[PDB]
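What follows is one structure encoded as structure tokens, with my remarks underneath.
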Amino acid sequence: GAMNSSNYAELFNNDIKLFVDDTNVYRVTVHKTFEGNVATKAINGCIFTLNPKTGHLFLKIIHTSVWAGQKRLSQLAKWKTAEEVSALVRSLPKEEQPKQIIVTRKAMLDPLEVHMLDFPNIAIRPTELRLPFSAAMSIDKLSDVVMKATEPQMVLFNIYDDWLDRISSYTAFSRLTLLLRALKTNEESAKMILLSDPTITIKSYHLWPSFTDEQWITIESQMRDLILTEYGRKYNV
Amino acid sequence: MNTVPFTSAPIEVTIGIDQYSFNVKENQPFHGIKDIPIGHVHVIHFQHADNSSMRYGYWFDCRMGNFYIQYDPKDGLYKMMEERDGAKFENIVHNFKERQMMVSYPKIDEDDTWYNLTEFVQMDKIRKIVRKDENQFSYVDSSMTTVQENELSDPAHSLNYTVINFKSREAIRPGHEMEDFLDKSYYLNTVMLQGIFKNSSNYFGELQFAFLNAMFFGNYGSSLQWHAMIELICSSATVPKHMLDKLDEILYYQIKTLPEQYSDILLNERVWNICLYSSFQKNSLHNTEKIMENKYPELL
Ligand SMILES: CC(=O)CC(=O)NCc1ccc(C)cc1
């Protein structure tokens, strides 16, 4: 059934699984019309599909042309997400196809289940965790490739850079979700923390900076301060 | 007007004849039911006084033979049987009638209730849902499970209703995933009506038979089937206008007959609220919506 705190180590076992997050698929700016009415303008989006064990990110870019002439876009976006996930699975070799797919929002269950009827042995699961994957567009290089797309495109990343050389996938996922939770609660502060020291760079082939183990503990600590901070600035505590 | 005689009534039992029911005491001098309208299927059903568990019964059509009831003390139930000797049967019934030991099927002349509940129900289709080919009549009880229930265990005693499943490859055309899930018209009209049922009469017949088993015997899988068949119509954007009009009439009389006490367990809140207020056909069931709102406004 649903994925929660109690079965959390299941993410890092050897059964292939994927998280699918659809928050950033349908993205709009809301603005005023010359006549003083309101209108939306779509911008490029992305499906965030992630193997939590390996760090492999299948970033399907959703170009605004896919909404042209379509109605009820928020609903369509869930079915479009499900169509693209199903296409991704069929494109993988059998031994690489996931055994489970965990959706971060329950409204993706039925669309994905229907698109995956051909794969009755792939379990489609919800989760009770409040995962911060919406903040993926606060990662500069991911945001940059989505916004520059002129056509539908799939781009492959490792969201853990080279971390798994030094840490386990449980620890790497915990670092990722802490970075993303921080970027989500206070993006400016989060990014200040990450780039404050000009001597620590982001390698061309990476998404995050090249921190030593000690600098990662400093960084991780600063992000927890931010999240507690903002949690006080918010609730006044 | 046909007759279903009883050999005897050795055990105290509540006897039902379609919507009507009466009580028979242990070893009371009861020899059956007379004046049964020809032209309709019927159901004779029972509930033992001692064990209200297992309401059961027999679907039958007097045009297809001479039937009677006889208690079996070994299997512990009232059994329907066929009498093949026509002169024996006439002589039995005439004696019991002459001694006035039969209740009269108590139909009010104005009353079309049974016709309206069984309009599309045929014995030949009942006998393909309930498979026991050596008898002309069909046994149903509270506990029997459906083919689809068994997929999710004795196959000989199953209710073989038409499997309906909205998240199935039968229901969803490759490449029409969102279209077909949100508008079930292709599943209703092509797959089910044209392909499986052949016409809307056979569809409505199964729907009506499922409701009647659900209401009379509290058969849970029958209730699931009745709701699925309603929901498939209501969730279709394109339904023949005559089907919608007939559906409204069908459901109206089901809700009108369904005793007030059974609604708790039988009616599925989600299906009814979706059908009357959210679905494509939300505006097409005027009679059904009016009686639902005036009888069961709590459900909604
Ligand atoms: C033998 C018998 O009739 C027992 C019984 O109470 N069955 C349920 C039932 C009966 C009649 C209607 C109209 C609805 C439900």
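Numbers here mean position along the shown chain, with the first residue as 1.
For this deposited structure, the header notes the method as X-ray crystallography, 1.6 Å.
Keep in mind that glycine also has a Cβ here, set from the backbone N, Cα and C atoms.
Listed in sequence order, A:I47, A:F48, A:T49, A:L50, A:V103, A:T104, A:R105, A:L131, A:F133, A:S134, A:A136 are the same-chain residues at least 6 apart in sequence whose CB falls under 8 Å from the CB of A:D21 (mutagenesis position). For the mutagenesis of A:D21 to N (Swiss-Prot position 1853), Swiss-Prot gives this note: Reduced growth at 30 degrees Celsius. Strongly reduced growth at 16 degrees Celsius. The structure shown keeps the original residue.
In the three-state DSSP assignment, the secondary structure recorded for A:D22 (mutagenesis position) is coil. For the mutagenesis result A:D22 to N (Swiss-Prot position 1854), the note given in Swiss-Prot is Reduced growth at 30 degrees Celsius. Strongly reduced growth at 16 degrees Celsius.
Here the residue is the original one, while Swiss-Prot reports the published mutagenesis A:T23 to A (Swiss-Prot position 1855) with the comment Reduced growth at 30 degrees Celsius. Strongly reduced growth at 16 degrees Celsius. If you draw a 10 Å sphere around the CB of A:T23 (mutagenesis position), it holds 20 other CB atoms from the protein chains shown.
Swiss-Prot gives this note for the published mutagenesis A:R105 to K (Swiss-Prot position 1937): Severely impaired growth. Reduced growth at 30 degrees Celsius. Strongly reduced growth at 16 degrees Celsius. Following the DSSP three-state reduction, the secondary structure of A:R105 (mutagenesis position) is coil.
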Q. Under a criterion of Cβ-Cβ distance under 8 Å and sequence separation of at least 6, what residues of the same chain contact A:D22 (mutagenesis position)?
A. A:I47, A:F48, A:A77, A:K78, A:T81, A:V103, A:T104, A:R105, A:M108
Q | Cβ-Cβ neighbours of A:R105 (mutagenesis position) (radius 10 Å) | A | 17
